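Read the structure below first, then the notes.
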2 protein chains.
Amino acid sequence: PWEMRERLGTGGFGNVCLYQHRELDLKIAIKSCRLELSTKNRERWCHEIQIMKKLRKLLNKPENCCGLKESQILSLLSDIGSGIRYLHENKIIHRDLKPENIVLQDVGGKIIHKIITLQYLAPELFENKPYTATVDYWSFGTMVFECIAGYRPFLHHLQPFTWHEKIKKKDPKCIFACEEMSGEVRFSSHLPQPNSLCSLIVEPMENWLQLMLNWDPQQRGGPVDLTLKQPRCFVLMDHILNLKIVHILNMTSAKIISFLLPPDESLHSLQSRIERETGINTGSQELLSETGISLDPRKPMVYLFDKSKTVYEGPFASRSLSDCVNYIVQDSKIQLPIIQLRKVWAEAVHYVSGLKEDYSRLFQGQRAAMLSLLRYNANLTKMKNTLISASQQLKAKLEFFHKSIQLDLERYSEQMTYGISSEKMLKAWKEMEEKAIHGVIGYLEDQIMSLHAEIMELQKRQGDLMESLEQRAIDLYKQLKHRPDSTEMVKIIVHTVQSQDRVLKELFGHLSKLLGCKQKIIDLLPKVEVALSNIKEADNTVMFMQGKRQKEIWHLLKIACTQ
Amino acid sequence: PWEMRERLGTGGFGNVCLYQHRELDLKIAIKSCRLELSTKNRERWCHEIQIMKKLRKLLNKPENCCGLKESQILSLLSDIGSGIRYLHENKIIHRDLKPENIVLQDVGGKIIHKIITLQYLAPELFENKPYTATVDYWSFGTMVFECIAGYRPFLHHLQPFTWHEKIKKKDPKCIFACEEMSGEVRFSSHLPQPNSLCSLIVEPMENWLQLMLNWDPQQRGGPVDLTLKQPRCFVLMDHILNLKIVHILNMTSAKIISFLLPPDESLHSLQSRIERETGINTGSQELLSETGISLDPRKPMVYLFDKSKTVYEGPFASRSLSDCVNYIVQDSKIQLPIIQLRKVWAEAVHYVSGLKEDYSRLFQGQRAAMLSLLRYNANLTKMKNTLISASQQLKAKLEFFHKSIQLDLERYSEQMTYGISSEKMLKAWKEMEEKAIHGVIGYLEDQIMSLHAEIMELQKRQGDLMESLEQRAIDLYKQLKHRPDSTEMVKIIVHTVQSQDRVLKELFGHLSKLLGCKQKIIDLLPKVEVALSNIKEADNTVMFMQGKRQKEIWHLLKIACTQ
């Protein structure tokens, strides 16, 4: 019993449909071709199905109008790369490239992607009837930059006909194209500013796209690697996919640097790399995990603190607005053609989203600092429990020491009668008495639980309020986006900059209190080490002095055997 | 510089006025008599001022329409009693009695009261020109029942003329008067039901008012006590003022009983009084203070728990509605004359206020139970700290016991050579070894901190929501009160009864968890006593066994002196 539900779309000579089982969640797309076909087209569809048996919603999101997040673009490169190489191994050229061919499928947080409009049709497909797999490189890299910037790499916002008439008139050794308001065709051989990708990836992706967006058909793939039978863009993509890039969120200056690393980097070698590269001393390189764990350098988002500097100044915002957006900050009432307005507003929304991520990640590392504080706390609890244990045990040892030497003093005083006693033993036991004489236990305990209660007081956010502010702004961008003055948006910029400044300065006060707690702990540690060491040493001396007293008793047994 | 502010009222031949200093809070009432008086009236006012140099807002509150709280009436009796006797000692009859003569003055929570409308003018003042101090007794006791019920003791809601025409036609040996809807004059020699005063006070206040509201002028004060020159009502009022009445809020049945007590009652004698009177066993008489302290019976709102019974059934509401109010619960749309409606609605508001006080005081004793739980907790913490202290000290004593007897075993084994050793000492030291052999320490510790964390979980109110419901109801009574259907009020009765039932049953679950915690603690206590006792005893045995070993060493010194 298959339920004839709503369609999944329009496909073939009919509709792509959703046929779920009536009881279970068993969905499949069935490409309806019930319409009477010619036998070349019917049989054509037959071997189409036979060979088949052998994302566009994400392309139109409000939150990535200037393009997608880095890691998501990476996963699209590896997944759609495996699909495209999977089709080229199967001696199959798809040629029907579009974001609608790609399935969304959550597997535990991971979206999986397989392959199932004149902007994707190749210019040699605009001209000639036969084709090669180069159209997959042109349309695919085209769609890749449609993930990178959110829109078309060549002359976007035009109709595709005159668009390809300028593609075949474009210098193919360039990357990005745009058109100004004065009618100038200005095109760039480099990627634009609105990007989230690290430059270490960008420039091999730049020249990679110089091979990809080369509209000359014979040079779309690469100078072919004759050792692995492989075009150059595949080699560059597998090169990029195995880049080991870490990220150290430079907290004290509100920065982050990506680090392209060799695969044999020990963490100590990376400590030297940061000490020479960033100039931050390894005696103060405080490196916390996403869970706030300090590393082991014996192993091969990282959070960067200065162990020395407790003073935390203001954040160092190295991201400005573009001068279009700052022009609208200065003058919001100018009613331009609304395409450039949604461009400017989009840049503003991506900026304020950057601010949201700033409070997000700084907030995150603040929490990780608190978790490391908890780990130091548990260390302190262990050390103080062992400390007062051995302390009080040592006190009882002193107790039976004093009673024992009191009894020994009695027996010595009685055997004094016959002149048996030797005074060097007595003065030795007096020395043992002064050593038995030999508070800050409980006082430094009060330092411990005082700091403990202080931390718990520090335990007692506003970027959700700024999420309502930015959320209002992106709602403005949506309600102005579906349409065929910007003052209030600049006011949201005001409230987000100033509110962000307030809560960042308060959290910097929190962090200063945290490092004060941490330095107080690290000051408390060798107190516990020296104190515990004196406890164990003094213990073992008193125990050996009891054994030495038993050697004196033993010597009295020698005196008993002497007579 | 005195500021001529607004008046304080109208008085004399002008206005009672507020003349504050312009800088300080120095207020005084000045009785303006600027109007041209005759010299008997001007000089009359002169000796009035000369003798003077030698509350009505509270009478009209929305919350006490059926009369005032008990303790406040008590304080008015002692304060206005001291004022009236203060005036009768000064050979002065005021005769101008009204609630406007009484000053409100907060002193740390206490209102102080001193003395400065035809319903207060006496019937002999309605008839004759000369008078005595009996008019103070009539008008004063009149105003007293105007505190007790909130309105006039004789035929209220009438005009004062025909009112006194029925006062002089009333049987003066009765107390309360009313008039029915059919024109019947029905008057009562007892106090009505809408009262908060305890009956132990009510009936001497009943007969006290039978002397007070006796409109026969010669019998208003009393059969005069010839030993203290004192009318009977003064003797009865000082008798009532020195009554020592405590209150035990019977929590398990949702009750409270006042207890008139002799002044020499020990708390153990009162435990017998509760065990025979209430039938609640002194082995289960759990008596907690307002701070939740269990008493010392060696000393002379009390909270009553059953130590045995952990099952807490539903509350036992012995306060019903009157059948007028229940009639309006059954039929709310009857538009009566609105005087009886505000009477019925007023009874409803006082009922729901009683419910508010029920949740208030049960909530209060619940909190006191939690405070007593905290006291037991601190006791447990002390006992466990001392316990693990003496435990681990005992462990170190066993340690040097075993090393000591190991060394003694060595010396004994070496002096075995010459046949010096005596095997009874050896077998004795083996017995000492098994005694040295002679977990639930830390296990019952886990019981302790397990229960501690469980209590802290129980630590994590709705009568404020019912305060909004009742507050809505008294707002209905005010908005219908200022006017010259009751269904929604009965719906508030529904929500307050059912919501009150829900939160009371939840809090009864809380209390069951509390007594479970308490019985768990009291089970944990003799474990600590027996365990600690075994620790101290076993300690003192091992220490004496070391001293006995020193007596054996002493005996070896006797063996050394033997040769």
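Numbering starts at 1 and runs along the chain as it is shown here.
Cβ from N, Cα, C; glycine included.
Look at Swiss-Prot and you will find B:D96 tagged as active site, proton acceptor, backed by sequence analysis. Just so you know, the Cβ of B:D96 (active site, proton acceptor) picks up 15 other Cβ atoms within 10 Å once every protein chain is counted.
The feature ATP binding site is assigned by Swiss-Prot to B:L8, B:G9, B:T10, B:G11, B:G12, B:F13, B:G14, B:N15, B:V16, B:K31, with sequence analysis given as support. In the three-state DSSP scheme, B:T10 (mutagenesis position) is classed as coil.
Experimental mutagenesis at this site is recorded by Swiss-Prot as B:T10 to A (Swiss-Prot position 23), annotated: Loss of phosphorylation and decrease of kinase activity. Taking a C-beta cut-off of under 8 angstroms and a sequence separation of 6 or more, B:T10 (mutagenesis position) has the following same-chain neighbours: B:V16.
Same-chain residues at least 6 positions away in sequence with a Cβ under 8 Å from that of B:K31 (mutagenesis position) are, in sequence order, B:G11, B:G12, B:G14, B:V16, B:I49. DSSP classifies B:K31 (mutagenesis position) as strand under the three-state reduction. Looking at Swiss-Prot, the entry for mutagenesis of B:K31 to M (Swiss-Prot position 44) says: Loss of autophosphorylation.
Listed in Swiss-Prot is the mutagenesis experiment B:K31 to A (Swiss-Prot position 44), annotated as follows: Loss of kinase activity.
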Practice problem: Please report, as a whole number of Å, how far the Cα of B:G439 is from the Cα of B:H438, with 4 residues unmodelled between the two. | Solution: 13
Quiz prompt | CB-centroid shell, 8 A cutoff, ATP site B:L8, B:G9, B:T10, B:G11, B:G12, B:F13, B:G14, B:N15, B:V16, B:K31, site residues removed | solution = B:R7, B:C17, B:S32
Quiz item: Just counting, how many other CB atoms are there within 10 A of the CB of B:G12 (ATP binding site)?
Solution: 17
Quiz item: Max Cα-Cα distance in Å among B:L8, B:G9, B:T10, B:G11, B:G12, B:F13, B:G14, B:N15, B:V16, B:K31, the residues listed as binding ATP?
Solution: 14
Self-check item: Residues that sit under 8 angstroms from B:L8 (ATP binding site) by C-beta distance, when 6+ apart in the chain
Solution: B:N15, B:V16, B:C17, B:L18, B:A29
Self-check item: Unmodelled segment of 19 residues: Cα separation of flanking B:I116 and B:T117 in Å
Solution: 16
Practice problem: Give me the Cα-Cα distance between B:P300 and B:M301 in Å, rounded to a whole number; there are 15 residues missing between them in the deposited model. | Solution: 15
Practice problem: Translate the DSSP assignment of B:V16 (ATP binding site) into the three-state scheme. | Solution: strand
